[PDB]
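In what follows, a structure is listed as structure tokens, so that the remarks can point back to it.
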Amino acid sequence: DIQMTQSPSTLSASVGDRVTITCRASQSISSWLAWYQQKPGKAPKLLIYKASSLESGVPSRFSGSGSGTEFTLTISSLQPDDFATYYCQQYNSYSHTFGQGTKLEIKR
Amino acid sequence: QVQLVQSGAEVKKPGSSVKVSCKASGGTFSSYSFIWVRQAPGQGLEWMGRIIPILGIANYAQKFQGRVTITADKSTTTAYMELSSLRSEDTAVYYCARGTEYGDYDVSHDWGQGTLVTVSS
Amino acid sequence: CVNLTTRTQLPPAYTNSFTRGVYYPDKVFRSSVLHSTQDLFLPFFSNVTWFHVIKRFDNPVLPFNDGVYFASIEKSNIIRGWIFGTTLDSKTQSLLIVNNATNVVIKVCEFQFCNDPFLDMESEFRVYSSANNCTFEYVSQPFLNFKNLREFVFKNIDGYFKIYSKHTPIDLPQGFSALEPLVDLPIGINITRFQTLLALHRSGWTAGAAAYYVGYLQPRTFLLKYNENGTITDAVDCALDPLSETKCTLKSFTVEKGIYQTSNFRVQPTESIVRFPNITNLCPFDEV
Amino acid sequence: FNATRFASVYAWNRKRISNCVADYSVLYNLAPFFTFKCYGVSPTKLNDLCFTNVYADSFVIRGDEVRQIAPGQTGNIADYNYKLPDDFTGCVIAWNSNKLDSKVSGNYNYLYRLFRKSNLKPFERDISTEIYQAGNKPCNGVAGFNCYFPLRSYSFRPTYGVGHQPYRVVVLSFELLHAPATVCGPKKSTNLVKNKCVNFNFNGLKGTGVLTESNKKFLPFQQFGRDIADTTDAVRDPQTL
Amino acid sequence: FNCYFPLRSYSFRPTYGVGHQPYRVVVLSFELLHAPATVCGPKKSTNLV
Ligand SMILES: *[C@@H]1O[C@H](CO)[C@@H](O)[C@H](O)[C@H]1NC(C)=O
Ligand SMILES: *[C@@H]1O[C@H](CO)[C@@H](O)[C@H](O)[C@H]1NC(C)=O
Ligand SMILES: *[C@@H]1O[C@H](CO)[C@@H](O)[C@H](O)[C@H]1NC(C)=O
Ligand SMILES: *[C@@H]1O[C@H](CO)[C@@H](O)[C@H](O)[C@H]1NC(C)=O
């Protein structure tokens, strides 16, 4: 099976900041990857599939970048509604695995 | 656009099989693929199975052979998943997701509200 | 769409075009040369149709013919645009020219035009209900006691739409002013009828004092005099008057005393006849 | 040509192109080896003449079936999914895309019609999904006996051979109408030289002579200047005014 | 990149359309002059009158 890791596990960011999240697979998975954000207690929502294509209705600020075994999601200007848990999902070969889930919080 | 409705909360003893429904409304039904995902309270998400009802392909996770089966009804326009021989570590929120031919089957475009399922004595 | 029944019916007026309607034939520069050009022009001293807007609400649908000269004696920007097409419906292709308070918009689509399209701050544009198949769009800078005299010449030749324009500060005034080329468009559609677009000020609505004139072009030969700066200064209609014909023949604005042979006259045929043998027997083609 | 996903062969895309400058030479950098069959026009002479409109159709087909996308051909894709007219002028560009449209589990997002009552007229689209009653018994929408779904999936996998690998296909169609041509390619240019007897071309205007700085003042729209003897003597440089 | 092999192959097949099937072409070039004509077609000679 394909085992992948999302890093860093915990990030602290603030409104208007520029942030990125890395996501690396064990072996090559071509460019088949999707990203989801989850509010605490709410349903997941798709943001980017194919690691480059941005889902309609999601703000254009989110940007995916990657070719294989290494992907990143980037946010230019953060807003308080951007605090969520981010999960990767690769869909190359069966047994589609998910990620650890990066939770982004404020600095207290 | 497309709305998803899942069943209610389910509480049961470990020794039985549980059937969960998922209703999708909006657009043509034959172009949809149905995916089922787990979410344990103490960890993240995990995928189990995907079904293409118009092409008739079912594909389940390696650790779920013989325990879960996913089918669909075109007349009711619904999907169903049944999981048998429940163990205590199977309590979780179950999520039904839909993929579109225009796009990808593997990706999840719309998500349901999920059903909390618990087994105990 | 809003149907207007507040019209006051009066016959269209007629007035004299004088020596208006001359434009630069092409892109070539000439200085201190008299040049003879054959092209579609507006004859001197001809009838030109006159429409008033004030409760005068004159928005009839006029034929396009081979080309149109549109003049407007106006102030405070009441006139807003034009519509061109054959059926003025979504069945065929239509062209729309507008100049709102922001900019100038040119569109080529299958609009479903209202029976009474107009503009009503002014943010109520009742011009079309839908735009199904759009194949050409263009954005350009605004074209804009009566103080404005705006002259336009619209031509449609081998799939090209040509618009010439001129603006002057001042019935039709007596004077001379050439029209500079303004817009060329590769539309490639057939236009045989058109309609104008007015703006109404809501107070329901009041229409200010405005007047415009419509004339039709046909081919003829003119003589144009270029000054040393390349600006057209005067023109002579070679087919208006025998003196003008002599001027065109001699290629000069002054002719000395004498007799000159200008052209030839010949009476045109009045009707047509045909005569064939009185046979009503079909030839044997099926048998062959 | 750089889209993430192409439409299915049965529901093939249709793109209109007009009022643009097209440089086809870049289309030679897609792959080291790819088919570039052109009908009715030599590819090397596509940068000089020009058309009124261009039609682009893009999809993905199985590798060994690419030969059916041509006038006068027949088979499965030719008459059920995409039919090309015999009196066709244009080009077809098909190149391998195994690194972009292959799944180890298997790509199922690409579909093609298998059953149809009759063939397809040139440039026709059939997006129907009604069940096909192969036999005489009307099954009214159940895939039993003599009732098969018209659509089948190209289960693309990278382990397949070259004869089954996906190939991205783009068909460009041209035509001539009475409307003025507008989709014309680049015309290039050359640095200017002054005060020397040279041969010059200005917007298709030939000439030979010495170019000198001019004191004449054209009107803004004026292009050429003519003398008393009706010859070209003053020109306006198209790039710098 | 921007370096193309100048030669291509006419992948001739019998299933191609008429517009792509191979055609054999033979061009005969003449140099008709007043020089001694060494290639003359069939005719008949006659006595010198
Ligand atoms: C304008 O038309 C009227 C009648 O329609 C006519 O009497 C008059 O002569 C025309 N104008 C000229 C300059 O001929
Ligand atoms: C307008 O022009 C088109 C082609 O240019 C022609 O087919 C059509 O008949 C014309 N309209 C009329 C009313 O003749
Ligand atoms: C021509 O231009 C010059 C300078 O640009 C000016 O002095 C002269 O008056 C102009 N001639 C006319 C007839 O306007
Ligand atoms: C054309 O490009 C040159 C530089 O490449 C520039 O200096 C010039 O202003 C341009 N002209 C127009 C009309 O855009």
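What you see of chain D is 342-582, where the numbers are those given in Swiss-Prot.
Looking at the header, which is where the method is noted, we find electron microscopy, 3.5 Å.
Keep in mind that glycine also has a Cβ here, set from the backbone N, Cα and C atoms.
The following features are taken from Swiss-Prot:
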- D:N343 to Q: Reduced viral infectivity (MUTAGEN)
- D:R346 to T: In strain: Omicron/BQ.1.1, Omicron/XBB.1.5, Omicron/EG.5.1 (VARIANT)
- D:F486 to P: In strain: Omicron/XBB.1.5, Omicron/EG.5.1 (VARIANT)
- D:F490 to S: In strain: Lambda/C.37, Omicron/BQ.1.1, Omicron/XBB.1.5, Omicron/EG.5.1 (VARIANT)
Have a look around D:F490 (variant position) and count the other CB atoms within 10 A of its CB, chains all included.
17
Once DSSP output is merged into helix, strand and coil, D:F490 (variant position) belongs to coil
Run through the Cβ atoms and count how many others sit within 10 Å of the one on D:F486 (variant position).
10
Hits for chain B proximity (Cβ under 8 Å) within recorded positions D:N343, D:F486, D:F490 read D:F490
D:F486 (variant position) and D:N343 (mutagenesis position), distance between Cα atoms, whole Å
43
Between D:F486 (variant position) and D:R346 (variant position): CA-CA distance (Å)
35
If you count, for each of the recorded positions D:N343, D:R346, the other Cβ atoms lying within 10 Å of its Cβ, which residue has the minimum?
D:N343
